[PDB]
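Everything below concerns the one structure shown next.
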Amino acid sequence: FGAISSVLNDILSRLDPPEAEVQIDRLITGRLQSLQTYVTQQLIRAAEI
Amino acid sequence: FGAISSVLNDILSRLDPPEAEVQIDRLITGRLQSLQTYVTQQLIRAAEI
Amino acid sequence: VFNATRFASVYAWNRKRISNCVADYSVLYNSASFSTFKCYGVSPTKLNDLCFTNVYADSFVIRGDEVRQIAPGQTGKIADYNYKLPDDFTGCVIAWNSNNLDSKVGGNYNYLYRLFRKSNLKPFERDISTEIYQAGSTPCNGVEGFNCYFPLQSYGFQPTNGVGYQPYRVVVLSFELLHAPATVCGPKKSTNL
Amino acid sequence: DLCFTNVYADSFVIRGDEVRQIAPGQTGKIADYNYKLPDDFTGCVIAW
Amino acid sequence: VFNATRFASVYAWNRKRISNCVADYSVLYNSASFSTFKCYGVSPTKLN
């Protein structure tokens, strides 16, 4: 998602808390967007069922 | 959402525009996402009704 | 605050809490005597119109080569052992050279700084303890031994030294804002209601 | 590799401490009193 | 390189290259028989 790593620990174990918020913010946004898409699909499919 | 406050007025009375834009963009992104989720759920409930 | 005779060491930093007065930050901004004037949460042009709870002037003197570490989020010896600023800082840093004020050819060995420390300090923490630090795996007692050192160490402050190595007087303002009945602001007239 | 309509070169001499003042969004009495650059500046600055 | 029988003099200082092995710096740091141990670019704890 444009962050340095997909391993959360490796970002934590290499980049400092003055700057690591920028990468983990990207990770938050990407994973939250995936949850949005998944549950919107589930709602439409459930209405159909 | 990561900005220094959730009020526009104290930010604009505190900061000059070249950094106020940087905070205000994140605030705008968060509020716009909230609107999007709300109207999506309203569409589905309207279909059921 | 500014025109004092002599500032203290960095690990024995002078903290003054100023309250119940009328401040004018414009003339503070409008002097070129301060080599570096940089704020982090407020833009200085707005600083004529903000009302704060009570303000903190933290003052010391350092070597000029360390003024990069005074920013929040920095690391380094000064930044990690004797002086720490928190990353949610709402305030300003101010620095100037005082080569013609407190730099002596005989040597200003009055100004120590902490060189060794067991573990990094809290933000806004002031340490004063001078027990000797053991460097090796060997424990030490008394005052001196092999691989066991005094944590405090002095600057070679003489004006014949190069750039940065002259002393630089540093004052940090750490006001806290918009959570209380504010006290200190404003050369601004209140209109009628 | 780019081509342009109009070029404008502005020249002066300053005190050598004032180089940081030329950047857009910087603040100080030179940038506040006798030469102001807009924030959406495009171009190149040269000093020596 | 430490417990060798003889070294050469300083005008013809011996140069030896060591690589591709395991180096432990604790056992040479704690040995206090050495006159000095002055490391420059790395803190003596950070060698290990």
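Chain D residue numbers are taken from Swiss-Prot; in order, the displayed residues are 389-436.
Determination method: electron microscopy, 3.9 Å.
Backbone N, Cα and C atoms are what each Cβ position is placed from, and that goes for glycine too.
Here is what Swiss-Prot records for this protein:
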| type | residues | note |
| --- | --- | --- |
| VARIANT | D:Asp405 to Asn | In strain: Omicron/BA.2, Omicron/BA.2.12.1, Omicron/BA.2.75, Omicron/BA.4, Omicron/BA.5, Omicron/BQ.1.1, Omicron/XBB.1.5, Omicron/EG.5.1; complete loss of interaction with host integrins |
| VARIANT | D:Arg408 to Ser | In strain: Omicron/BA.2, Omicron/BA.2.12.1, Omicron/BA.2.75, Omicron/BA.4, Omicron/BA.5, Omicron/BQ.1.1, Omicron/XBB.1.5, Omicron/EG.5.1 |
| VARIANT | D:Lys417 to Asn | In strain: Beta/B.1.351, Omicron/BA.1, Omicron/BA.2, Omicron/BA.2.12.1, Omicron/BA.2.75, Omicron/BA.4, Omicron/BA.5, Omicron/BQ.1.1, Omicron/XBB.1.5, Omicron/EG.5.1; May enhance affinity to human ACE2 receptor |
| VARIANT | D:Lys417 to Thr | In strain: Gamma/P.1 |
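Taking only the Cα positions, the spacing between D:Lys417 (variant position) and D:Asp405 (variant position) is 12 angstrom. Within 10 Å of the Cβ of D:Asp405 (variant position) there are 11 other Cβ atoms, across all protein chains. Taking the Cβ of D:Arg408 (variant position) as centre and 10 Å as the limit, one finds 11 other Cβ atoms among all the protein chains shown.
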